[PDB]
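Below: one structure, written as structure tokens.
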Amino acid sequence: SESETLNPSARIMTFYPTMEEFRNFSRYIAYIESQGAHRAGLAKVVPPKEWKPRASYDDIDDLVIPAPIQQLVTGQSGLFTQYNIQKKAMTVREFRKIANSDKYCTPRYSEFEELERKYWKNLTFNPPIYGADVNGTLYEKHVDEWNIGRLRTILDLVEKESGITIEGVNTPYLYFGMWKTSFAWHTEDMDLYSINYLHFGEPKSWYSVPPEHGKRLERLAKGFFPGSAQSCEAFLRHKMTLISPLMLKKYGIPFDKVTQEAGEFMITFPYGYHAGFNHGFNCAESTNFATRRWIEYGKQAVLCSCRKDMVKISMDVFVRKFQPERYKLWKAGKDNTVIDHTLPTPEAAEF
Ligand code: NI
Ligand code: NI
Ligand code: NI
Ligand SMILES: [Zn+2]
């Protein structure tokens, strides 16, 4: 098929839009899907050199991180579970001082591959603190291109129709990283897209599994964490499960890796599992968004059943507006639509 022939290896693509292509966010997402980018589950977008979301970051030392998290990781042989210990609130200044202190700072290395090895060898030692899930934005108010606080996708129909805001989902979160802080394997809530911008600092490294092969990763995880799988139908949404690339290779789980540098965007795609770690002191901004293609994913998303993860978006408004011919069938539990993960979103048609 046409869609199966684009990005058949499902490798992470990188894009360098001109400023004109960059100005319309939804349109460029459809463009990159027209090139097959979504099949990897993760794409890099390098914005125009001339583009900046903020003039400088010297004025945020006193910004409050209300709920920094000490990440205690337990496990062996490439399989781990991360436990969160909430610490007292601290300022960015205080967090940076700890991040760069001898106790916590990035180790010496040459090739990225050496640091990656250090991460997987040491992630259960000297537990770091992640300044995670901070409500806010570092964008200056007048930036209209790729502004994470107002992307103007159809996800906006949630708030527009019901008034409902979901922090970190249709509002932005900031993430202040230090060396060895991690994000465990997950797809987004409701299997949405996400956008992730690295404002400043040391890199953030990513792993991704193609959406068309996500079930393979799920089978592995349920097998190796049989307890969790008994207790929750979607325990990866707890964002506690870490799995090394050597473990993925040993069991034939397809994946790709990429390192995100300061001033680059990463896009995750519906049902794209991703995980990664920070190289050192840094700050990223993230939120979710949608396209028309997402609607079927939202209908079919398998949600956390154990109440640990509470985020649930009502799909009824999307099905009525965009799938009127299937609405009554869907309400009756008889909509057997199957997702073809290779297809690009319909807005991509013009390309
Ligand atoms: Ni394949
Ligand atoms: Ni994510
Ligand atoms: Ni297979
Ligand atoms: Zn659960």
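For chain A, we keep the numbers from Swiss-Prot: what you see runs 3-353, in order.
Using N, Cα and C of the backbone, Cβ positions are placed for all residues, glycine too.
If you check Swiss-Prot, you get these features:
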- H188, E190, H276: Fe cation binding site (BINDING)
- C234, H240, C306, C308: Zn(2+) binding site (BINDING)
- 14-56: domain 'JmjN' (DOMAIN)
- 142-308: domain 'JmjC' (DOMAIN)
- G133 to A: Abolishes histone demethylase activity; when associated with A-138 (MUTAGEN)
- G138 to A: Abolishes histone demethylase activity; when associated with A-138 (MUTAGEN)
- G165 to A: Abolishes histone demethylase activity; when associated with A-165 (MUTAGEN)
- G170 to A: Abolishes histone demethylase activity; when associated with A-165 (MUTAGEN)
- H188 to A: Abolishes histone demethylase activity without affecting ability to bind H4K20me2 (MUTAGEN)
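Taking the features listed in Swiss-Prot, we show where each one sits on the structure.
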| residue | record | Cβ neighbours (10 Å) |
| --- | --- | --- |
| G138 | mutagenesis position | 15 |
| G165 | mutagenesis position | 7 |
| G170 | mutagenesis position | 20 |
| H188 | mutagenesis position | 19 |
| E190 | Fe cation binding site | 26 |
| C234 | Zn(2+) binding site | 18 |
| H240 | Zn(2+) binding site | 18 |
| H276 | Fe cation binding site | 23 |
| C306 | Zn(2+) binding site | 18 |
| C308 | Zn(2+) binding site | 13 |
Taking the centroid of the Cβ atoms of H188, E190, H276 as the Fe cation site, which other residues of that chain lie with their Cβ within 8 Å of it, listed in sequence order? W187, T189, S196, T270, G274, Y275, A277
Given the recorded Zn(2+) site (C234, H240, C306, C308), which additional residues of the same chain have their Cβ within 8 Å of the Cβ centre, ordered by sequence? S230, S233, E235, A236, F237, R239, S307, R309, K310, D311
For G133 (mutagenesis position), the same-chain residues 6+ apart in sequence with C-beta under 8 angstroms from its C-beta are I67, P70, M92, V94, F97, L176, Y177, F178, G179
Cα of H276 (Fe cation binding site) to Cα of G170 (mutagenesis position): how many Å, rounded? 17
Spatial neighbours of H188 (mutagenesis position), counting only the recorded positions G138, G165, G170, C234, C306, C308 and Cα distances within 10 Å: none
Candidate nearest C306 (Zn(2+) binding site) in space, where candidates are the recorded positions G165, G170, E190 and distance is Cα-Cα: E190
Rounded Cα-Cα span from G170 (mutagenesis position) to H240 (Zn(2+) binding site), Å: 15
From the recorded positions listed here (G138, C234, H276), select those whose CB sits under 6 A from an atom of ligand 4. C234
Once the DSSP letters are reduced so that anything not helix or strand counts as coil, what is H240 (Zn(2+) binding site)? helix
Could you tell me the C-alpha distance between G165 (mutagenesis position) and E190 (Fe cation binding site) in angstrom, no decimals? 21
Nearest of the recorded positions (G138, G170, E190) to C308 (Zn(2+) binding site), judged by Cα-Cα distance: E190
Measuring CA to CA, name the entry from the recorded positions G170, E190, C234 that ends up nearest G138 (mutagenesis position). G170
